[PDB]
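**Student:** Questions regarding the structure given below will be posed in turn.
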Amino acid sequence: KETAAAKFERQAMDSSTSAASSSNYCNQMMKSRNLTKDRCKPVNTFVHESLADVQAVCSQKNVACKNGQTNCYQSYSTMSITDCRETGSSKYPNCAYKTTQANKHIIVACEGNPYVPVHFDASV
Ligand SMILES: [Cl-]
Ligand SMILES: [Cl-]
(Lines of atoms letter the chains of each structure in order from A and count residues from 1; the text may use other names and numbers.)
(Lines give C-alpha, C1' and ligand atoms only; values in the text may rest on other atoms or scores of the structure.)
(Ligands and ions follow the chains in the order given, each with its own letter.)
Protein backbone atom coordinates (compact mmCIF):
# COMPACT_ATOMS: atom_id res chain seq x y z
CA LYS A 1 0.00 0.00 0.00
CA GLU A 2 0.86 3.62 -0.30
CA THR A 3 2.04 5.25 2.91
CA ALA A 4 -0.20 7.97 4.40
CA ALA A 5 2.43 10.59 3.67
CA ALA A 6 2.77 9.57 0.04
CA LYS A 7 -0.95 9.41 -0.47
CA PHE A 8 -1.23 13.03 0.73
CA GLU A 9 1.47 14.14 -1.64
CA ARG A 10 -0.21 12.49 -4.58
CA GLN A 11 -3.66 13.88 -3.82
CA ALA A 12 -2.67 17.37 -2.75
CA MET A 13 0.55 18.62 -4.21
CA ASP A 14 0.82 20.62 -7.39
CA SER A 15 3.97 22.67 -7.18
CA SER A 16 4.37 22.71 -10.91
CA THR A 17 1.89 25.51 -11.41
CA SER A 18 1.29 28.78 -9.58
CA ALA A 19 -2.51 28.51 -10.00
CA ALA A 20 -5.29 26.93 -12.10
CA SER A 21 -5.57 29.00 -15.31
CA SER A 22 -8.24 26.82 -16.99
CA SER A 23 -11.70 25.45 -16.21
CA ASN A 24 -10.37 22.10 -17.24
CA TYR A 25 -7.61 21.93 -14.65
CA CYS A 26 -9.51 19.64 -12.27
CA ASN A 27 -10.67 17.23 -14.94
CA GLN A 28 -7.07 16.86 -16.10
CA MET A 29 -5.38 16.64 -12.61
CA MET A 30 -7.92 14.37 -11.04
CA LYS A 31 -7.35 11.99 -13.82
CA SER A 32 -3.58 12.24 -13.88
CA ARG A 33 -3.25 11.69 -10.12
CA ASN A 34 -5.41 8.62 -10.49
CA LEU A 35 -8.22 9.95 -8.51
CA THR A 36 -10.90 8.84 -10.90
CA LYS A 37 -9.64 5.23 -11.19
CA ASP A 38 -12.31 3.17 -9.39
CA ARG A 39 -14.65 5.99 -8.94
CA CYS A 40 -14.93 9.68 -9.11
CA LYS A 41 -13.42 11.11 -5.91
CA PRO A 42 -16.04 13.77 -5.12
CA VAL A 43 -13.88 16.49 -3.65
CA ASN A 44 -10.14 17.23 -3.67
CA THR A 45 -7.85 20.20 -3.09
CA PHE A 46 -4.55 20.82 -4.75
CA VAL A 47 -1.95 23.16 -3.28
CA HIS A 48 0.29 25.22 -5.45
CA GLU A 49 3.22 25.73 -3.07
CA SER A 50 6.50 23.91 -2.56
CA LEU A 51 6.36 20.60 -0.71
CA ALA A 52 8.71 22.12 1.89
CA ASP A 53 6.27 24.97 2.53
CA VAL A 54 3.42 22.57 2.99
CA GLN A 55 5.32 20.29 5.28
CA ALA A 56 6.28 23.31 7.41
CA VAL A 57 2.61 23.79 8.32
CA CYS A 58 3.03 20.96 10.78
CA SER A 59 5.07 23.47 12.93
CA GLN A 60 2.55 26.26 12.62
CA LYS A 61 -0.71 27.01 14.44
CA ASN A 62 -2.05 23.99 16.26
CA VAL A 63 -5.84 23.74 16.08
CA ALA A 64 -8.50 21.13 16.49
CA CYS A 65 -9.42 18.83 13.65
CA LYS A 66 -13.05 18.77 12.42
CA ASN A 67 -13.24 15.31 13.99
CA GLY A 68 -12.07 16.75 17.27
CA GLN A 69 -8.53 15.36 17.18
CA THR A 70 -5.76 17.77 18.07
CA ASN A 71 -3.08 17.01 15.55
CA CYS A 72 -4.27 19.67 13.05
CA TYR A 73 -2.33 22.77 12.06
CA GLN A 74 -3.39 25.87 10.25
CA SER A 75 -0.91 27.68 7.95
CA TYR A 76 0.10 31.19 9.15
CA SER A 77 -0.13 32.58 5.64
CA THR A 78 -2.55 32.03 2.78
CA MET A 79 -1.54 29.63 0.02
CA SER A 80 -2.54 29.19 -3.66
CA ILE A 81 -5.07 26.38 -3.85
CA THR A 82 -7.49 24.76 -6.31
CA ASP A 83 -10.64 23.18 -5.11
CA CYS A 84 -11.95 20.34 -7.34
CA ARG A 85 -15.53 19.25 -6.90
CA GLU A 86 -17.68 16.88 -8.97
CA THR A 87 -20.52 18.56 -10.79
CA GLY A 88 -24.11 17.42 -10.28
CA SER A 89 -24.05 15.81 -13.78
CA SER A 90 -20.89 13.72 -13.28
CA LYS A 91 -20.97 9.93 -13.62
CA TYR A 92 -18.19 7.47 -13.29
CA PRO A 93 -16.36 6.85 -15.43
CA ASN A 94 -17.22 10.15 -17.01
CA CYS A 95 -16.04 12.18 -14.16
CA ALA A 96 -16.53 15.98 -14.41
CA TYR A 97 -15.27 18.62 -12.00
CA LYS A 98 -15.72 22.29 -11.22
CA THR A 99 -12.42 24.10 -10.76
CA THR A 100 -12.28 26.90 -8.16
CA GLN A 101 -8.91 28.72 -7.69
CA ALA A 102 -8.40 30.61 -4.40
CA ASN A 103 -5.93 31.88 -1.84
CA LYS A 104 -6.65 30.41 1.55
CA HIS A 105 -5.00 29.15 4.77
CA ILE A 106 -4.82 25.41 4.76
CA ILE A 107 -5.50 23.14 7.72
CA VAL A 108 -3.80 19.76 7.78
CA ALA A 109 -3.45 16.75 10.13
CA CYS A 110 0.13 15.73 10.73
CA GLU A 111 1.63 12.51 11.98
CA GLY A 112 4.63 10.36 12.18
CA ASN A 113 8.28 10.83 12.16
CA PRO A 114 9.06 12.87 10.28
CA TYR A 115 5.95 14.71 11.23
CA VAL A 116 4.29 15.48 8.03
CA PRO A 117 0.85 16.16 6.61
CA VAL A 118 -1.37 13.09 6.14
CA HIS A 119 -4.72 14.61 5.50
CA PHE A 120 -6.24 17.75 4.18
CA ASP A 121 -8.81 18.89 6.72
CA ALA A 122 -9.89 22.17 5.15
CA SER A 123 -9.05 25.68 3.98
CA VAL A 124 -10.05 29.13 5.38
CL1 LIG B 1 6.52 8.12 2.74
CL1 LIG C 1 -1.07 6.24 -8.24
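The numbers used for chain A are those of Swiss-Prot, and the residues that appear cover 27-150, in sequence.
According to its header, the structure was obtained by X-ray crystallography, 1.7 Å.
Cβ from N, Cα, C; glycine included.
Here Swiss-Prot flags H145 as active site, proton donor. As annotated by Swiss-Prot, substrate binding site applies to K33, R36, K67, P68, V69, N70, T71, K92, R111. Annotation of the mutagenesis experiment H145 to A in Swiss-Prot: Loss of activity.
Help me understand the surroundings of these features in the structure.
**Tutor:** Around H145 (mutagenesis position), the C-beta neighbours below 8 angstroms that are at least 6 residues distant in the chain are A30, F34, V134, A135. In the three-state DSSP scheme, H145 (mutagenesis position) is classed as strand.
Reduced to three states, the DSSP call for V69 (substrate binding site) is strand. Packing around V69 (substrate binding site) is summarised by its Cβ count: 10 other Cβ atoms lie within 10 angstroms of its Cβ, all protein chains included.
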**Student:** Tell me whether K33 (substrate binding site) sits in a helix, a strand or coil according to DSSP.
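**Tutor:** Looking at the DSSP assignment, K33 (substrate binding site) belongs to a helix.
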